[PDB]
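So the structure is just underneath, and the comments pick up after that.
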Number of protein chains: 2
Amino acid sequence: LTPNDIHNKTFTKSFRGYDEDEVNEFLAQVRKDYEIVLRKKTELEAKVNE
Amino acid sequence: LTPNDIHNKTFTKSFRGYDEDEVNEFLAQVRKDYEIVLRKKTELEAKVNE
């Protein structure tokens, strides 16, 4: 998965499904922390190279 | 977040919510991908430390 795949991700509507705003809030936290690790990995690859 | 935080997260239910199975399956995929990138980042840091 890429951060773009997480961004604004939606799911099928369901009665008594998980609350939409709480799931969308949580996916903003997941997207942020996944992009933090991917950016660090990019940084460390470049240091390896140099 | 840690990968296990993503598995452990709960959400309240709503009249119009998101399908639980679809959310849980997506978060299982993000957890697995996140734990792999964290491992790769940790390996790279060691390759930079060495």
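Residue numbering for chain B follows Swiss-Prot, covering 3-52 in order.
Cβ coordinates are placed from backbone N, Cα and C, and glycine is handled just like the others.
DSSP gives B:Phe17 (mutagenesis position) a coil state; it is part of no helix or strand. Swiss-Prot lists B:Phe17 to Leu among its mutagenesis entries, and the accompanying note reads: Diffuse localization.
Every protein chain shown contributes to the tally, and the Cβ of B:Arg18 (mutagenesis position) ends up with 11 other Cβ atoms within 10 Å. Per Swiss-Prot, mutagenesis B:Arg18 to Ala or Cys is noted as: Localization at cytoplasmic foci instead of the cell pole. Stable interaction with Spo0J and association with the chromosome.
Here the residue is the original one, while Swiss-Prot reports the published mutagenesis B:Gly19 to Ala with the comment Localized at cytoplasmic foci. Cβ neighbours of B:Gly19 (mutagenesis position) (same chain, under 8 Å, six or more residues apart in sequence): none.
While the structure shown retains the original residue, Swiss-Prot records the mutagenesis experiment B:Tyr20 to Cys with this note: No effect on localization. Its Cβ taken as reference, B:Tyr20 (mutagenesis position) is surrounded by 24 other Cβ atoms within 10 Å in the chains shown.
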